[PDB]
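For reference, the structure discussed in these notes is given below.
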Protein chains: 2
Amino acid sequence: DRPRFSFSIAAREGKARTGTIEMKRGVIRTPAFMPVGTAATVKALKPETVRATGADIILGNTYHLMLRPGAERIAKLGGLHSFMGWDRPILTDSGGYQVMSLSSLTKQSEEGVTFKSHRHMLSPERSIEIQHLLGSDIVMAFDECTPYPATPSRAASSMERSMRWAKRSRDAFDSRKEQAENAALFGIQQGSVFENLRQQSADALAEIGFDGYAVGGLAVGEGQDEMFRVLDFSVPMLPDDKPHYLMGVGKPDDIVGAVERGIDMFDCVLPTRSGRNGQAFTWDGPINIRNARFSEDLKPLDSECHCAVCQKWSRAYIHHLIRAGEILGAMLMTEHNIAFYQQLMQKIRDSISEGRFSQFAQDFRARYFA
Amino acid sequence: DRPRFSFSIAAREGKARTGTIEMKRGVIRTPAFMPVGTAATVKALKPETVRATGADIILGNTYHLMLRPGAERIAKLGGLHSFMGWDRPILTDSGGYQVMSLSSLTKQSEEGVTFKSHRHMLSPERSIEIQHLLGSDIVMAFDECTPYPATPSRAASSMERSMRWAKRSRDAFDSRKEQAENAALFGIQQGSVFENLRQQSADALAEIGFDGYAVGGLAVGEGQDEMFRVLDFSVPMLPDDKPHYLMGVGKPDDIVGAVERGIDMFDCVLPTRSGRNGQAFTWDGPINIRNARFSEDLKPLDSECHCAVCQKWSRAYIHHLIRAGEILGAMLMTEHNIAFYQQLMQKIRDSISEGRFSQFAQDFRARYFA
Ligand SMILES: CNc1nc2c(CCNCC3CCCC3)c3nc(N)[nH]c(=O)c3cc2[nH]1
Ligand SMILES: CNc1nc2c(CCNCC3CCCC3)c3nc(N)[nH]c(=O)c3cc2[nH]1
Ligand SMILES: [Cl-]
Ligand SMILES: [Cl-]
Ligand SMILES: [Zn+2]
Ligand SMILES: [Zn+2]
């Protein structure tokens, strides 16, 4: 039987790593892309389809689920895995990021955040409890994602609060025997774009001790150049022997560059959200299938993609479906986009394992941006 | 290799029949339920899923497809079968019924109907041509579905026009060698609720000669009692050795009673349309999954249904999905409802084959309306 949590690194190239996370509910191949759910579902896909694309783990949506149908109700029905029919690992975010981005009126304090549903409270203790009620396998500490840009003073005060909340998250998780024995807990580094604050945050998280370490506070408007600059110094501050999770990233080129900088795990709504809006990812860059140039194009979305959509249906058909507002259009676009992301991760893993990831990154960028 | 068209009756009980239609693209078990597409898709289902529910044939949507993406374009892309990925028989309606129900401004004449898209003309010749361009296997004659109620004079004039159009449909179909050799053509009986007009229409259609005969002009507001009364005298007027197709019907109890009256084929948007709106069919009658009573119900939609939805997911989960507006909710409701309809048809076929259909009908009604 698998352990509660074990991360093993099988091969390395520069800062990039490939390996596996073993958990009770399954193995996660890294670098990993984790598709993101909306309301106990990955949009427009059955769980068997999500698995068929190559996903080893998905994200649940703590913020949506605590409001509807409610975390207690999901627990009463047997937990999120049973409820939605996904029996493999699930990671849950801690909810505050989405509260601060989506909620109408927020009130923040040392205790947590109160907010009005689009009233509810969210504290480190309540966040960990909700994630337990959902039955999450990878639990995120409750943090504050500092807005960008932030002054050094405000970034420091925010990061300091997040580190106090990280300790409260650790203690809440450890107090609950079933959660501590069966799930894993990740800490989230903050500190905005400032190296000294990123270092203080990394040091605080390592002193507490976590199963994995996320880089928080990025993909919040700073742009790729700045994100990469912050990753350059921030990832080496985290424990080398634990997974590194870049939250909310990102486009294919963001993922490649982040792996070059030591990131092992990614989540992003982009492939699911933008597929419904007509954007399809291809090795030659994204296309918008709604464009009239595809109305009679009999080729698949991408000429090399191995997914079931590209084996069966044409650009012309999917163009028509999306233009007509048909549900099958969203289903096919979403399956292809998630499958494309998984094929990207597989090429990344294979190229690191073979010591040719730097060349893969160069070749990928030349063709994707040609 | 299968013939162009062969209908064989394997067993009979009273007016009910069970058997098969063999066509080049597959066998159709009768009595048959034919799921209805919207715009080159059966809503929210891949074709493989439609087939998995038990469907042997589906309906294309001539009215929608002639407007978008256009019949000529579909032909240029290889036909509707290739375009949507369904390789089995497709029946297409002739388009006038939907024009008269959906179009904003209509102008009717002996030549056909002109209308504005929500300008285009539709005549017997153009209707048959569009169905050819789509690559339909079962082509419907171009008719006029008389509004209900209709005076005897107006019903007669309308039926007479439909019979002239039926002859024009026959000749257009026969002129096109590839269509005549590979597809089948059905005539449509009209005459409103009037026995003498139904008889004149049946006689006119039999003189022309068709591969199958539809009962048109019903399910247009007359209610089940009146529909059944008209079927009682109308179905025996059609050739016994050809299939009898009741257009646009219907609810499960409508289907059972129509089979008792000699109907072999059915199409209806109800299972697809109403599933998206939360109505699920069960052997104990329909339920609305949005009702709060299902919020914590761990049972499947129906306790006996063999479909994949009822094997995996609970009422509580589907309730949540539909309340949340999630695409997966529509997917699961639609798959279950179409599968339920196919299981109904299978029970009908098996009970006729075993000489116990009358008992099945009685048992079905007692439980469905309990
Ligand atoms: C898109 N950019 C971005 N996302 C971030 C996220 C959310 C990652 N995605 C989670 C899913 C969203 C819907 C359900 C869960 C962040 N989350 C936390 N806790 N902290 C961040 O600093 C944090 C930072 C992030 N930046
Ligand atoms: C719902 N009631 C009803 N439908 C009838 C229909 C349409 C059957 N359904 C076809 C699908 C609808 C969307 C795409 C094809 C009828 N069609 C014709 N041609 N004539 C009728 O008298 C006729 C009569 C009908 N009565
Ligand atoms: Cl969340
Ligand atoms: Cl039509
Ligand atoms: Zn693909
Ligand atoms: Zn079912």
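Using the numbering of Swiss-Prot, the residues shown for chain A are 10-127, 132-383, in order.
Per deposition record, X-ray crystallography, 1.5 Å.
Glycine is no exception: its Cβ is also placed from the backbone N, Cα and C atoms.
If you draw a 10 Å sphere around the CB of A:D102 (active site, proton acceptor), it holds 27 other CB atoms from the protein chains shown. The feature active site, proton acceptor is assigned by Swiss-Prot to A:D102, with sequence analysis given as support.
Among the features that Swiss-Prot reports, substrate binding site is placed at A:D102, A:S103, A:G104, A:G105, A:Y106, A:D156, A:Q203, A:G230. Within the same chain, residues at least six positions away from A:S103 (mutagenesis position) with a Cβ under 8 Å of its Cβ are A:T71, A:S140, A:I141, A:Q144, A:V152, A:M153, A:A154, A:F155, A:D156, A:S182, A:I201.
Quoted from Swiss-Prot, the note attached to the mutagenesis of A:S103 to A states: Strongly reduces activity.
While the structure shown retains the original residue, Swiss-Prot records the mutagenesis experiment A:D156 to A with this note: Abolishes catalytic activity. Cβ neighbour count for A:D156 (mutagenesis position) (all protein chains, 10 Å cutoff from its Cβ): 29.
Here Swiss-Prot notes a mutagenesis experiment, A:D280 to N, with the remark: Abolishes catalytic activity. For A:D280 (mutagenesis position), the same-chain residues that are 6 or more apart in sequence and have a Cβ closer than 8 Å to its Cβ are A:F42, A:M43, A:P44, A:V45, A:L68, A:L100, A:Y258, A:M260, A:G261, A:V262. The DSSP secondary structure for A:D280 (mutagenesis position) is strand.
According to Swiss-Prot, the feature active site, nucleophile maps to A:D280, an assignment based on sequence analysis.
Taken residue by residue with DSSP, A:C318 (Zn(2+) binding site) is part of neither helix nor strand, so it is coil. The Cβ of A:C318 (Zn(2+) binding site) has 20 other Cβ atoms within 10 Å, all protein chains considered. Positions annotated as Zn(2+) binding site by Swiss-Prot, on the basis of experimental evidence: A:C318, A:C320, A:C323, A:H349.
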Neighbourhood of ligand 3 - recorded positions from A:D102, A:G230, A:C318 with Cβ under 6 Å: A:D102
Additional residues surrounding Zn(2+), by Cβ distance to the A:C318, A:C320, A:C323, A:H349 centre under 8 Å: A:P313, A:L314, A:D315, A:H319, A:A321, A:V322, A:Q324, A:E348, A:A352, A:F353
Length in angstrom of the chain break flanked by A:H127 and A:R132 (4 residues not modelled, CA to CA): 10
Cβ-centroid neighbourhood (8 Å) of the substrate site, A:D102, A:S103, A:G104, A:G105, A:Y106, A:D156, A:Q203, A:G230 excluded: A:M153, A:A154, A:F155, A:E157, A:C158, A:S175, A:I201, A:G229, A:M260
Proximal but sequence-remote residues of the same chain as A:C323 (Zn(2+) binding site) (Cβ under 8 Å, at least 6 apart): A:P313, A:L314, A:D315, A:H349
Contacting recorded positions, sequence order - A:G104, A:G105, A:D280, A:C320, A:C323, A:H349 vs ligand 5, Cβ under 6 Å: A:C320, A:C323, A:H349
Cα separation, A:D102 (active site, proton acceptor) to A:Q203 (substrate binding site) (Å, whole number): 15
Filtered recorded positions, from A:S103, A:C323, A:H349, whose Cβ is under 6 Å from an atom of ligand 1: A:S103
Count of other CB atoms lying within 10 Å of the CB belonging to A:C320 (Zn(2+) binding site): 22
